[PDB]
Amino acid sequence: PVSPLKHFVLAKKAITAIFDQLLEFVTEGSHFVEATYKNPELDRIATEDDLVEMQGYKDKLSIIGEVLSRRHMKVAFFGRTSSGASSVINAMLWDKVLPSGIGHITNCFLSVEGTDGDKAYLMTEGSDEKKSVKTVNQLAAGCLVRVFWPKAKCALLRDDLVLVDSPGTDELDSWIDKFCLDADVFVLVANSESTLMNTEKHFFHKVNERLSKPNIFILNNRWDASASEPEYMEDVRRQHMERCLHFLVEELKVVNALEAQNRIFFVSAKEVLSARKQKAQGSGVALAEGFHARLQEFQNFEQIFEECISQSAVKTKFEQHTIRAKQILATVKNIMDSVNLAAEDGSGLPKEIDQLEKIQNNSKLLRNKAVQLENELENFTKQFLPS
Ligand SMILES: Nc1nc2c(ncn2[C@@H]2O[C@H](COP(=O)(O)OP(=O)(O)O)[C@@H](O)[C@H]2O)c(=O)[nH]1
């Protein structure tokens, strides 16, 4: 019963804590080497290069924890106008957050992120005032209007997801990149009353140029309009499936035809939205029906989406920082070894002996500490990054 998204938020809390401990350690470590380097009583027990390295790791690590804290999952929706992109987003949020017409109405992107506040509001580029919501939106060289919405009202925003609507793929496809390469999942919202178009196809090819292997979903929306016809429904679906498959598996072969079953859904976002928005009254009603089978299909989509995006986003957003921290800790271990050795070797003795043995001792506590943080990084990769 617990959202797969929890995985990412859990990971973010873990990696955050580690890089705090880690920055704390390298700072302490850096003061030491500096102390030892600058000591006049000492002859090269620690070098200036030793110091500079440490100071560099300190100034680095400091900046990594900053960017970690600002990291979220991002899903991006595309579709011809009136395919139902905005409805899908609203259905996932359980409320009419985005109004029908956007971003055809506005001709720009609309992100939806959570706020810790309790009032919704808008924010544009190069400005930090909080315009009142959509109220002032039909108004608001690319273009982005960020919608904030109370975390207390949507689970997905509470759990670090950001949702983006495009203006519909009803030109161009180079200026969007300004919004996209952050994205962990791209969703093609298709109109099931009509067929997969090339203008739709064409935009995902450019994503599949640039991004290495992007996670792509296809939602065949408006599925209600082909309903109530059990034998018609099933032969129609087969034809949409086969063209949807042919676009994922072969023309963008970014998935094989068995993993692709878990990438393609038939869905009625309007049905799901109405059903969800009604939870203030305790059930009436839907459009054709059919309607329980559709609503389950949307829920299976949600669950798979959330498995996919959480796991993908942890890899591409946390793994390399972890690798970088392993290499950092290894170089620091080396530097303690180097100081410790230089110190039993006298150089790189009355009571000088006793200053040196204290230096040896500090370096070993530091090295031992590098080793705990190493252990915490492996424990991290074990829980959040296997295999
Ligand atoms: N019958 C039906 N209508 C839908 C569905 N999804 C959206 N709509 C309707 O289609 C129109 C436009 O949908 P919208 O989400 O605003 O399209 P967008 O421009 O891609 O954002 C509105 O009348 C919606 O209520 C659906 O699954 N079934």
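Easy rule for this one: first residue shown is 1, then count along the chain.
How was it done? The header gives X-ray crystallography, 2.7 Å.
Each Cβ is built from the backbone N, Cα and C atoms, and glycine gets one as well.
Annotated features in Swiss-Prot:
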MUTAGEN   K96 to A (Swiss-Prot position 99)  Mildly decreases GTPase activity
MUTAGEN   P99 to L (Swiss-Prot position 102)  Impairs protein folding. Decreases GTPase activity
MUTAGEN   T106 to A (Swiss-Prot position 109)  Acts as a dominant negative mutant; induces fragmentation of mitochondria
MUTAGEN   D160 to A (Swiss-Prot position 173)  Decreases GTPase activity
MUTAGEN   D173 to A (Swiss-Prot position 189)  Causes mitochondrial clumping
MUTAGEN   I309 to A (Swiss-Prot position 328)  Slightly decreases GTPase activity
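Note that 10 residues are not built between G348 and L349; their Cα atoms stand 15 Å apart. For the segment bounded by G282 and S283, where 3 residues are absent from the model, the Cα separation is 7 Å. In the deposited model, 3 residues between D170 and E171 are left unbuilt, and the Cα atoms of these two flanking residues are separated by 7 Å.
Among the mutagenesis positions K96, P99, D160, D173, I309, not one has its Cβ under 6 Å from an atom of ligand 1.
Summary: among the mutagenesis positions (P99, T106), the fewest other C-beta atoms within 10 A of the C-beta are counted at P99. Comparing Cα positions, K96 (mutagenesis position) lies closest to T106 out of the mutagenesis positions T106, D160, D173, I309. The local packing around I309 (mutagenesis position), expressed as other Cβ atoms within 10 Å of its Cβ over all shown chains, amounts to 23. Ranked by CA distance from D173 (mutagenesis position), the mutagenesis positions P99, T106, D160, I309 have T106 at the top as the closest. Each of the mutagenesis positions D160, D173 was assessed for Cβ neighbours inside 10 Å, and the highest tally belongs to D160. Here the deposited model leaves out 10 residues, and the two residues on either side, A140 and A141, have Cα atoms 15 Å apart. The Cα atom of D160 (mutagenesis position) lies nearest to that of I309, taking the mutagenesis positions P99, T106, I309 as the candidates.
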